[PDB]
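**Q** Pasting in a structure now, in structure tokens, and then I'll have a few things to ask.
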Amino acid sequence: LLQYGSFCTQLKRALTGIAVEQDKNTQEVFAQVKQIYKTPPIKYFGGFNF
Amino acid sequence: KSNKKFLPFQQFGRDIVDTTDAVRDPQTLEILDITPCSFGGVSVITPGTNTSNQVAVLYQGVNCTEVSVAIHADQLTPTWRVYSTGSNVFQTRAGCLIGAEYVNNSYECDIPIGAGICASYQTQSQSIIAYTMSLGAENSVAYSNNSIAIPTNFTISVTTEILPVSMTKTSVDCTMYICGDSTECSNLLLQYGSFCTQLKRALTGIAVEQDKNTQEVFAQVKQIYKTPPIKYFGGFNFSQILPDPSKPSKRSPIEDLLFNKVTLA
Amino acid sequence: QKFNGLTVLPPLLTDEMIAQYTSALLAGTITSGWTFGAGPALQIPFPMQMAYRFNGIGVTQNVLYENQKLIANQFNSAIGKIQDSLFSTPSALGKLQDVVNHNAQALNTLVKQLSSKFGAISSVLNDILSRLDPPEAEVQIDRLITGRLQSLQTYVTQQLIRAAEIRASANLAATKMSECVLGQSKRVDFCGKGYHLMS
Amino acid sequence: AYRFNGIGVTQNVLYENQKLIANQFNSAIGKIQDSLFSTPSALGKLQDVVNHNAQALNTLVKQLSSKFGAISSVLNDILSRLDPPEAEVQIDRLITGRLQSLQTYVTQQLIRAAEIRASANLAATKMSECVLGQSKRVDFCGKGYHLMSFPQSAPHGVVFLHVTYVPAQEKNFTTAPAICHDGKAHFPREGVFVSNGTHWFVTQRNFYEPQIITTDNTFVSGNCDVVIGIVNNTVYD
Ligand SMILES: *[C@@H]1O[C@H](CO)[C@@H](O[C@@H]2O[C@H](CO)[C@@H](O)[C@H](O)[C@H]2NC(C)=O)[C@H](O)[C@H]1NC(C)=O
Ligand SMILES: *[C@@H]1O[C@H](CO)[C@@H](O[C@@H]2O[C@H](CO)[C@@H](O)[C@H](O)[C@H]2NC(C)=O)[C@H](O)[C@H]1NC(C)=O
Ligand SMILES: *[C@@H]1O[C@H](CO)[C@@H](O[C@@H]2O[C@H](CO)[C@@H](O)[C@H](O)[C@H]2NC(C)=O)[C@H](O)[C@H]1NC(C)=O
Ligand SMILES: *[C@@H]1O[C@H](CO)[C@@H](O)[C@H](O)[C@H]1NC(C)=O
Ligand SMILES: *[C@@H]1O[C@H](CO)[C@@H](O)[C@H](O)[C@H]1NC(C)=O
Ligand SMILES: *[C@@H]1O[C@H](CO)[C@@H](O)[C@H](O)[C@H]1NC(C)=O
Ligand SMILES: *[C@@H]1O[C@H](CO)[C@@H](O)[C@H](O)[C@H]1NC(C)=O
Ligand SMILES: *[C@@H]1O[C@H](CO)[C@@H](O)[C@H](O)[C@H]1NC(C)=O
Ligand SMILES: *[C@@H]1O[C@H](CO)[C@@H](O)[C@H](O)[C@H]1NC(C)=O
Ligand SMILES: *[C@@H]1O[C@H](CO)[C@@H](O)[C@H](O)[C@H]1NC(C)=O
């Protein structure tokens, strides 16, 4: 198999790029805010139920 | 040992992928399960060589007891081995991590490892530490049903965004690449049909689209507008983005910096 | 079964962290409105924020201030119906199931491709090596090599083509998160059917 | 002033803070050059394209020294040391290997070109919507309330400079949804009712500027026994 060149390096590079992009997708969608906000202990909002 | 109910006439055993997983001993009728020996990937975690020469090693998808047992019996193929102090081996859902000390502080991620675990180079002397990634600062807003908050001042902010537009246009000649200038090779290659016409068509389409991209992005306007000779706009200063006449290529200072910042047969 | 040289890597963010991000977004939009998406978060009572949104869609505030109880009841019932609607519909999350099905199918095909002969005496290398001499074994080994290389190439090309589409979907989802959750949208049919209030 | 009016602030704010706004803009522009001048991974997006293209070309060229199960990777010596009936058996293997290499290169190039085209389409939309106009889509032309944008050209790409308005120095207040007067309810035309502890004013939403409550900036439209949380005070005619 060593006589066929360098197809396997290309295969590894392609798969690694795919994995890194997979992580970047979730990072871009969900990490919008920079603070971790908390809701007050008393859950009254004028009659709306969340 | 296996708990498979072999009927008295089978010998082997297969699974969905159709590979052998059970067998029967000929001399003593007994069912033995067969499992492949452990294998996996190895990752190396390092800071820059400008900083230090220390490294950490991650064996992917394996428990730490198996790697320790294999090391003690000398059955692990990568011959090099980390010192493996009693207090710098850690077990994560990504595998076994050797060479980093786990602390229970939370920082912003530096080098991603796995399921929420990151690694960094800290002076605590200097060493490599592993920790759980921090999501951000905690904040609670003072909610009430008769209270409001109103700003009393402002800030003018400027930010940047960078976007690619086009790439390089290339062309390839089949006969030169495959056969050079040999006539026998060309006659032999002529028997394969018309792959080269398709290759040429694909590359030509790519090049034309490359030109069309820049045309669509930049040729928005139909007039060439000019700024007045007197550059007074009520106190606003646009000198850093307007063209610079002294230099020959007529580029703004920021454009010069950008063109010198990118390095390219 | 860990296959033969094939492995699956875990994602960087766990489910708890994603839930924490979602909880922070909910708390911010409930206690601040749209202010926290452009700067510091500024508190405001919820009915007044609803009045702001009615004013945003072209209705005066007195309508909400005089129909507050009815609006709250309608919202509560509408939220209550969602759980039942999702609880008893078979093809509700087919979009998320298709990804898993496709990935499993591709992996299974790649593994199953290892029992083919590709015009050789056997599909097992061990017996070829154990019953033939070196000068005659390579003539059989090379055919297996070519077939398996072709299989890997096909798998990788298909994976790239699928990843492109997944990325486009994620970009759309990020735009929707910015424009429908952190603000009020005027684009028609972008954040639901009707006049958008919130998400 | 038009743009401040577009983001929801009155014109007198700019006409009275013109010098401060100009100074802030000048400093913000000045900082961009330093920020870009001393950051290593600033233009990684533009560098990745060049790196990928060079890598692909280098792989394609290097693939020419493989044998693909033949005696030699050079055609000249194969032709110079073998007879025609035996040379083709070696030439065809090289032909197959090199054809496979070309096919792989072309497929990869097509897949990359698609992504480049998507990026260029996004850049064109941004040029139309943030440079030739003022945008109301959130986080499309920067973080904050959009004012304007400026384009600059870069090798194989474009750079946008977004100018935005950010509130600062907030204060807390007591508020109410309506004012009761003479048995009539009052709602603000635009703004919000605010109280500093003892007196009531009406202010615009994004900037503190209290005013006296009058029949000129409120409308009545109702009665005093329906609104929840109504506060009763005086409204001057
Ligand atoms: C908000 O809605 C929830 C869900 O409908 C309410 O919880 C229900 O309360 C009733 C009466 O106490 C119970 O009989 C139900 O079993 C509860 N449901 C669940 C799923 O726990 C809740 O009471 C509502 N909030 C308020 C303040 O009324
Ligand atoms: C709004 O913010 C600006 C910017 O900070 C304030 O101007 C500064 O005021 C301080 C105090 O006098 C000076 O030391 C700074 O030199 C000023 N900065 C500039 C750029 O001139 C301004 O005072 C604030 N407005 C209010 C009403 O507080
Ligand atoms: C607009 O900004 C530029 C850049 O800050 C100013 O140019 C500077 O002017 C000072 C004083 O004349 C010099 O000391 C600097 O060396 C200049 N910088 C450069 C890069 O040339 C320019 O003066 C400003 N415009 C006005 C009208 O003040
Ligand atoms: C042969 O092996 C079987 C399997 O254990 C055993 O039962 C039997 O006694 C053996 N017979 C001889 C002659 O070795
Ligand atoms: C991993 O090793 C730990 C430490 O001995 C052990 O408790 C655990 O059962 C092991 N798990 C697996 C899956 O081998
Ligand atoms: C880190 O956090 C606290 C420190 O007091 C402790 O409860 C926890 O067990 C620590 N984790 C360790 C030591 O692994
Ligand atoms: C909200 O109003 C209710 C009246 O139903 C009151 O009891 C409660 O204290 C108010 N909220 C806060 C945070 O005080
Ligand atoms: C307004 O008062 C509340 C209640 O004490 C406080 O939590 C909040 O921080 C105050 N706002 C400012 C801007 O100080
Ligand atoms: C509130 O405003 C009134 C109106 O002039 C003023 O007389 C009073 O002193 C103010 N109170 C406070 C606490 O600032
Ligand atoms: C004005 O408000 C006070 C306090 O809420 C209330 O007691 C009074 O009845 C109101 N005035 C009238 C005329 O109802």
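Numbering of chain C is taken from Swiss-Prot, so the residues present carry the numbers 853-1051, in order.
Per deposition record, electron microscopy, 2.6 Å.
For all residues, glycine too, the Cβ spot is worked out from N, Cα and C.
I grabbed these lines from Swiss-Prot:
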VARIANT   C:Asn856 to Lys  In strain: Omicron/BA.1
VARIANT   C:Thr859 to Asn  In strain: Lambda/C.37
VARIANT   C:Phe888 to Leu  In strain: Eta/B.1.525
VARIANT   C:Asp950 to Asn  In strain: Delta/B.1.617.2, Mu/B.1.621
VARIANT   C:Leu981 to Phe  In strain: Omicron/BA.1
VARIANT   C:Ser982 to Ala  In strain: Alpha/B.1.1.7
VARIANT   C:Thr1027 to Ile  In strain: Gamma/P.1
**Q** Which ones in the same chain are close to C:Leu981 (variant position), with CB under 8 Å and 6+ residues apart in sequence?
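**A** Long-range Cβ contacts: C:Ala989.
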**Q** Report the member of C:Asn856, C:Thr859, C:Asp950, C:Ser982, C:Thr1027 (the variant positions) whose C-beta atom has the most other C-beta atoms within 10 angstroms.
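**A** By the 10 Å Cβ neighbour count, C:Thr1027 comes out on top.
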**Q** Which number gives the other C-beta atoms within 10 angstroms of the C-beta of C:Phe888 (variant position), all protein chains shown included?
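**A** For C:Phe888 (variant position), the count of other Cβ atoms within 10 Å is 23.
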**Q** By the criterion CB under 8 A from chain B, which of the variant positions C:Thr859, C:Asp950, C:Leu981, C:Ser982, C:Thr1027 would you report?
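**A** The variant positions close to chain B are C:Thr859.
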**Q** Give me the Cα-Cα distance between C:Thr859 (variant position) and C:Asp950 (variant position), rounded to a whole Å.
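**A** Per the Cα atoms, C:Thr859 (variant position) and C:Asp950 (variant position) stand 21 Å apart.
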**Q** Under DSSP, is C:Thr859 (variant position) part of a helix or a strand, or is it coil?
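**A** For C:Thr859 (variant position) - judged by DSSP and reduced to three states - the answer is coil.
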**Q** How far is it from C:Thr1027 (variant position) to C:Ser982 (variant position), counting Cα to Cα, in Å?
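**A** About 60 Å separates the two Cα atoms.
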**Q** Compared by Cα position, which of the variant positions C:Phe888, C:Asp950, C:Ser982 is the closest one to C:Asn856 (variant position)?
**A** C:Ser982
**Q** If one measures from the C-alpha of C:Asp950 (variant position) to the C-alpha of C:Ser982 (variant position), what distance in angstrom results, rounded to a whole number?
**A** 44
**Q** Taking Cβ atoms only, which of the variant positions C:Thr859, C:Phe888, C:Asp950, C:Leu981, C:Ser982, C:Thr1027 fall under 8 Å from chain A?
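**A** Qualifying residues, whose Cβ lies under 8 Å from chain A: C:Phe888.
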**Q** May I ask for the distance between C:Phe888 (variant position) and C:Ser982 (variant position), taken between their Cα atoms and rounded to an integer number of Å?
**A** 71
**Q** Three states by DSSP: which one describes C:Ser982 (variant position)?
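**A** SS state of C:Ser982 (variant position) = helix.
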